[PDB]
Amino acid sequence: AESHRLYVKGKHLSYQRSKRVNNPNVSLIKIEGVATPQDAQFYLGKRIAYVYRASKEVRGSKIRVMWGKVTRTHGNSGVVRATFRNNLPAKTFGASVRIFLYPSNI
Amino acid sequence: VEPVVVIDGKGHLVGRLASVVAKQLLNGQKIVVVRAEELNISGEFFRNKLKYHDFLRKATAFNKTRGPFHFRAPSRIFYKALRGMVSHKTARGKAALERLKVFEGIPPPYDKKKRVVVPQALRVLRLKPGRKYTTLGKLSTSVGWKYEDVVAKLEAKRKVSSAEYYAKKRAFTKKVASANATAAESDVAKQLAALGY
Amino acid sequence: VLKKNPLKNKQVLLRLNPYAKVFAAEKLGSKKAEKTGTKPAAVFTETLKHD
Amino acid sequence: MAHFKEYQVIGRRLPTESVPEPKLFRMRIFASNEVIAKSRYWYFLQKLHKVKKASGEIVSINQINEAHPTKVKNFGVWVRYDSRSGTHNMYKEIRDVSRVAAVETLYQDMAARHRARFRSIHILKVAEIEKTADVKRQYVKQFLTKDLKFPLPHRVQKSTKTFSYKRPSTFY
Amino acid sequence: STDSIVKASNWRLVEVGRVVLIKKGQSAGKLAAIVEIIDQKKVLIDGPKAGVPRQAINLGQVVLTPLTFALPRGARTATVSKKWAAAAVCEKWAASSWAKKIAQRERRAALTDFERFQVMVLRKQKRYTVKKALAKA
Amino acid sequence: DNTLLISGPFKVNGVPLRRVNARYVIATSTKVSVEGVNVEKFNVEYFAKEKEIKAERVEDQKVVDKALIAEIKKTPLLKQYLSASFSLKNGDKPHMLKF
RNA sequence: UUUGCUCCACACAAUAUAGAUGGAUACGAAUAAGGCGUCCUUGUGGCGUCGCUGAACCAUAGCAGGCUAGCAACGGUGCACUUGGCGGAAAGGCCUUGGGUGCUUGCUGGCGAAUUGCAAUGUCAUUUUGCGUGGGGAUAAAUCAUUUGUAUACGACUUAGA
RNA sequence: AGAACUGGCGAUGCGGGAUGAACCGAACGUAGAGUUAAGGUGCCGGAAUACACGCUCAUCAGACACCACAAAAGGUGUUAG
RNA sequence: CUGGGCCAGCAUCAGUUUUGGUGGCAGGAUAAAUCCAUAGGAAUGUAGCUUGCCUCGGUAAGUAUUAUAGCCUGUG
């Protein structure tokens, strides 16, 4: 109980985009340990959270969370696509993100 | 999958190392590259020196001080290859970069910290045998880098220290693998083997 | 108000075209062919395998 | 022009009351699908008989499978082709397990060495070479010697991950 | 010294009877034998026992093993089997670290979560008795 | 109401009889016999919201648990297994692991 | 200038953060060659073994990890002390000796957990900065003005004045 | 500089050709999901440091239509004929 | 404290779509192979045999077409 994590780590790389136009509506996530679209199929539909600090407390907390979910895979190397209730801020390209194991249809 | 990754520059091909190290920064991973002076470039030394001179001719004509800066140190020759592969003028660019350090030799904390290689940028895996190449240290020196010998001196001093260290290590790992031997074949050991351990 | 596709949705599949009911029931989207032995003649194989 | 299959194409001129039953001609054509093969049939027939496919018909088209698709053979290959500055005949040899396998390397080789795309080459003949040492070409003879063995020095293994915690070796 | 000493790289040779381990494809994981050399890049292989179909293969999707057995070149599948068996090839392979690690790694991967837990508990037991040893001599 | 009735057992890891949703669960392959366990009475209205803790709840927990614990014990390290929390270690790949 | 100033402890309010959530786990060197183990003439030596990836190794069970009783070791690990040493490339860290103290899931018991109601906000990190207490500590200068002319367009420079 | 037929630009954004009136793709109400075109997929940058057979080493290599030039003539460089 | 209102999770569907696992059929040289039977061959010639070489273990040439390995071709 050194470890308590029940999510897989991921990184927020980019919005969906062509060379010169981006689409903030979809985000591209690289899930740790996932190298192929075949592997990434496991994570589709799972929930993600981006988790951040703020100065103003809300429900007596300075931690905040943006939720979303993995929607399809992306390209040939396990990258995955994700939509969020809001839209990841963009300063967060490179930030860590958390990919849960539910909804589980193990 | 590590807070900081430390790469041994040795036997690595600049551009391919630069390519991987740059993607690493843009994805959030801190990198420090050491031993930048034993980095290679493919194709023999005369061509690479020649190239560096073509780069030397470029300066702002009216004020050479505002025109391109020609960095001669191996670490910094590498930093140039990298920088060109990152949108270094945007905010996100500067952030990516700030996650990265380059050194000639391997200066302390890193000296007692593990280093990794990057196979897809490793020359011996990459260059076809017979193909001529260039040591970055030798190249720098010839275009004005001052500290080849200083870093050489420091490295041998370091390497002596590292040997002693590695020798204690091995000796210790003897005692362990020895004194293990008894437990190594014990009922618990047979159980672990049943589950692959 | 909504086009339903008989190719998914067996209900409208059955609405247009019954038969489907028997088609499925009898299989026949599978269905073994008879069996004959007829051999090709000499000349057909001579020239298949010619040069 | 791809992963090749070899076809028998058999065709003929359309019947006339004057000549019902006109003569039948066959070609063996290497192509990837049958639409190409019949195209190819007509391309050659038109250069060899007065006929356009508008006056003829294809009577049969049948894939010819390799008889011994795991015996290794040495093939003689005869080829006509266009260079940027003329046109040339050329004999080459290829070692392989099937004509279809041989022909495909013929095409890659004509591309590599002579910059000949497919439109520019005609396969003239392709033939298993019966007796060893009717083999004429060094770079295939080399493989025919008794108790042939060789190493494969300097092995590079592909890595699954970007960093590695050991300096690799090329040892085979 | 006074003999001429020359250490010579002891490469696994591509040769009839050389046994190889197939890296890729559908026969990935299985052993086959080189039957006939095609060129510097291709060979005919055949793995009757592991049920890998006699086929021309590119050497890059195969990995040479140290094992080799007597096999006349060109040998058809039937006599490949007879010979492979006569030679006791699987016996030799199984005995290798190489084959053992593959097996080890395979077994680990099949472990249940409960099983993973037991390995933990057992490890902690072994550890314990080890650290007191590694402390006495 | 589609849910899964869950136990623990309480004495083993402090989880009471409880509703759990099936999409938030991984099913291990490890399995205890549940033959001698009552369980008939438990349903949606059992959990119905009508602070305290009902005496029935506390007694049903003991009824169900005693039998479960009696089964769990016949298999070494099962108790301990269930007392111990699950987590991902560095290295774990959910899409690979067996459970 | 009246408030002061500084280092260490742990204590409250603001504040920021390119993004902790089991461990950045140290030979060097070659790659048409090497690692490791062992022997010795300590070598371009002999014998053995390994690779084919870290899919490793180490750690990991307990109210986010509570309360209580023992057995067996005498180990492990944390903490704050302590005996030696080593580290200047940016050493600011490393190895060591000796006890003390907490924990110990090596093993065997006795309790606890619910109702946070079928997921949602539920582990606290480290930066500054203002204040609060108790201890140790320390007790200046620079600028303007005045002046020199080795200086100077003005600033600037360089001198001198208790 | 001047004609022929058609298609364009002009009157027209959009995706590609770094850039660009006219090339390639494709023409345009406000949006969601999917799929593609032309063009791409080491890194800048979304996408295989993919797979396969060759060829090439340049003390001035080479790297993609329109297109941002190169010839006669030579080489015991190396390849295949 | 209910109710609205809105927001969310799960379930059963409907529309669109994307990505897997699996069953049954058809065709062709009624795939070609492999495998089996048989005829016939050869060489990058297996066993024998011959003769010098031996350390007499083995060996080199030569004979020899299945034998103390095997392969190729036809037909079935």
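Chain C residue numbers are taken from Swiss-Prot; in order, the displayed residues are 312-362.
Determination method: electron microscopy, 8.1 Å.
From the backbone N, Cα and C atoms, a Cβ is placed for every residue, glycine too.
Record note (Swiss-Prot) on the mutagenesis of C:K314 to A: Significantly diminished nuclear localization; when associated with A-315 and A-319. Looking at Swiss-Prot, the entry for mutagenesis of C:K315 to A says: Significantly diminished nuclear localization; when associated with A-314 and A-319. Annotation of the published mutagenesis C:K319 to A in Swiss-Prot: Significantly diminished nuclear localization; when associated with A-314 and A-315; the original residue is retained in the structure shown. Among the mutagenesis experiments that Swiss-Prot reports, C:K332 to E is described with the note: Leads to an inefficient release from ACL4 with a delayed assembly into the 60S subunit; when associated with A-334. Where Swiss-Prot documents C:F334 to A as a mutagenesis experiment, the accompanying text is: Leads to an inefficient release from ACL4 with a delayed assembly into the 60S subunit; when associated with e-332.
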Rounded Cα-Cα span from C:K332 (mutagenesis position) to C:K315 (mutagenesis position), Å: 19
Integer Cα-Cα distance in angstrom, C:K314 (mutagenesis position) to C:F334 (mutagenesis position): 24
Integer Å distance between the CA atoms belonging to C:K319 (mutagenesis position) and C:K332 (mutagenesis position): 15
Protein Cβ atoms within 10 Å of C:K315 (mutagenesis position), excluding its own: 11
Sparsest-packed among the mutagenesis positions, when each Cβ's other Cβ atoms within 10 Å are tallied, from C:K314, C:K319, C:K332: C:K314
Surrounding CB atoms that lie within 10 Å of the CB of C:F334 (mutagenesis position), all protein chains: 12
Rounded Cα separation (Å) that holds between C:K319 (mutagenesis position) and C:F334 (mutagenesis position): 16
